Amino acid sequence: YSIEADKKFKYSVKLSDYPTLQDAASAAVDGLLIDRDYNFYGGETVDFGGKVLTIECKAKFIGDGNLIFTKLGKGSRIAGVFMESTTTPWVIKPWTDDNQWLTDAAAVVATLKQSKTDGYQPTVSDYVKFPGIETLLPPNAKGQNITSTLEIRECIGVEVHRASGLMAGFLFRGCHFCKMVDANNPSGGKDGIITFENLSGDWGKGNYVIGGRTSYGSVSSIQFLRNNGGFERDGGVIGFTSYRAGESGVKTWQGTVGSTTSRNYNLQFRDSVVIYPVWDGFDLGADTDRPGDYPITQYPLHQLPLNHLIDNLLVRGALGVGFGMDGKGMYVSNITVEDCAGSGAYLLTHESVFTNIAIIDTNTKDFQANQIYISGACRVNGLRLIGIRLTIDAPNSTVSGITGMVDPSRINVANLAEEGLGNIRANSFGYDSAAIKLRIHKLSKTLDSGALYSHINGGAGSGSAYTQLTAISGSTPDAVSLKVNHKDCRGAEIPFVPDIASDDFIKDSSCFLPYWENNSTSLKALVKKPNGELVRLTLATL
C-alpha cells in the first residue's frame, strides 16, 4: 500500500507536527499548511531550500519584529498569512465620529488609546503634521516601533495572496518578480504595510501590488525603493485601495538612502484608489548629487525621466496633497481628486502632459497656496475645477478645456485657449441677460475689460431684447457702450467723445469718430480720410 499511497496522494506537511517552522520547512515537499498559531522571535529566519512550495495559512504568525523567509523557489505561493504583533501599542486617531479630521495637537493627543488598530503609532512626521504634538505626547506614546513583519528576502517569483493582520507589515527585500495579490485589508504597524526595497543588488523589477486593500499604518501603505520596471513597465500598483495611511497611500521614495539612490522608474500606477491619507494620496516624486542615479548635470532637480505609466486614479479626503509628483516628459491621464485639505495636485513637472484631470474641492483648509500647482512648462488638456465649496497656479503652462464655477481672478497660467470650438451659443438661466465677457489678465485679473450682452426689454415673453457692446474705462467695467434695440427702439445708440477729440484718438483710415462741441451744442466728427489725412467735419446741429 505504501508504494500506492505515495503515488496517489497530495504531499503536504502541517506545522502542528513540528516544534519549529524551520523543521516543517525542511520536511516540506509540495504543500505546507500553517494550522496552528506560531509565535516567532524577531529575526527568526526560515530556509526553504529552494523548494517551490504552496504555503496555505489557516492560523497566525505572532510576534513583534521580522519573520524572515528565504530561499523559496520560483513559483512559490503563500496564501492567507496573518501577521499580528505581541505588543498592543499606544495609537492616535486624528478624526472624529463624523469623520472630520482633527488638526489641533491637543485634540489629537486626547484620542490616545492602546489598540492594535483603528489608529496608528505617532512618528516624527506627526510632529510636522500636528504642530506642537511633540511636546504634548506622553513619553510612553513616543518613539514606538511595533510591527509584525513578514520579510521575503532575495527571492524571485514568489507571490503573497490574501494576506492580512494587525500591526502587520510585508517586506520584499532584494526581490524580483514578486507580487502582493488581493491583500485582505491588513491593519498596518509602524513600518510601511507593503514595501519593495531593492537598495542592494539589481534594481527591483517585476514587483507588483495587484488588487486588495490596506488600512491604517503609521507611514505609507505601499513603498517602492530602487525599482525600475524597464520599458515594459514591469512593476507597480494596479487595482489597489489604501485607507487612512499614516503618511501616503502610494509612495516612490526620493533621494539618497544610505549610499545609494532610492528612486523609481518605469512603474505603473493605475486603477487605484486612496482615501483619507494623513499626508498624500499618491507621492510619486523622485527628488527631494544623486549617487547611484543620474547626475544633476544630466538631469536637473525634479526633471528625471521617470516614465511611469499613470492612469485612472481616484483620491478622496487627504489631509495633505491628493496627487504629487515631479519629473520630465511625463504623460498623465484620468486623475480624479476630491475633498482634500491640502492641494489636490502638486506638480513639480516639466515638459509633461496632463489629460482629463478633475480637482474638486481641495485645499479646503488652506494648507497650501493653491488647489493645483505646476512648476514647469507643461500642457493641461481638460481640467475640471470646483465642486460645491489661487485655484490654479501653473505660471509656465498652457491650458485648454477648463470646466467648473471657477473664480477667474484665481487662475494663473501662461496661456489659456479654446482654439477648436464650433458655432457657439451662450445660454443664460435665472438672469435678465446673457453675456460673453472678455478679461485681459495683464490689465486686471479682477475686472472684465469688455463684453457682449443681450438684455431683456420689458419683461419675460416680450420677444424683445437689446444687444450691448461694452468697454472698461476708469477701472469701471462696461463704462462705455454701443447698444442695438434698447427699449425696442430698433436703432443703435452710439457713444461719442464727451469733449474735443484729439487727433490721436482716431485709429484707422476711412473711419470717423463723433465728438461733442459744447460751445455750439454740436456734434462734430474727426475723420481720417481714406488717404490718412485728418479733417474735422460738422456731424449734427440744432
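Sequence positions for chain A are given in Swiss-Prot numbering; the residues included correspond to 114-401, 408-508, 515-667, in order.
Note that Cβ sites are derived from N, Cα and C of the backbone, with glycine treated the same way.
One entry in Swiss-Prot concerns the mutagenesis experiment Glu360 to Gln. Its note says: Complete loss of hydrolysis of O-antigen oligosaccharides. The 10 Å shell around the Cβ of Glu360 (mutagenesis position) contains 23 further Cβ atoms across the protein chains shown.
Residues annotated as active site in Swiss-Prot, with experimental evidence given as evidence: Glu360 (among others).
A mutagenesis experiment is reported in Swiss-Prot for this position, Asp393 to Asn, and the note states: Complete loss of hydrolysis of O-antigen oligosaccharides. Within 10 Å of the C-beta atom of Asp393 (mutagenesis position) sit 28 other C-beta atoms, taking all shown protein chains into account.
Summarising the annotation, Swiss-Prot assigns active site to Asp393 (among others).
All protein chains considered, the CB of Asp396 (mutagenesis position) has 24 other CB atoms within 10 Å. Quoted from Swiss-Prot, the note attached to the mutagenesis of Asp396 to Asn states: Complete loss of hydrolysis of O-antigen oligosaccharides.
Positions annotated as active site by Swiss-Prot: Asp396 (among others).
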Gap length 6 residues; flanking Cα-Cα distance, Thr401 to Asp408, Å: 11
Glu360 (mutagenesis position) and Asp393 (mutagenesis position), Cα-Cα, nearest whole angstrom: 7
Secondary structure at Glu360 (mutagenesis position), reduced by DSSP to three states: coil
Cα-to-Cα gap, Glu360 (mutagenesis position) vs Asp396 (mutagenesis position), nearest whole Å: 10
Interval of 6 unresolved-in-model residues, reported as the Cα distance (Å) from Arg508 through to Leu515: 14
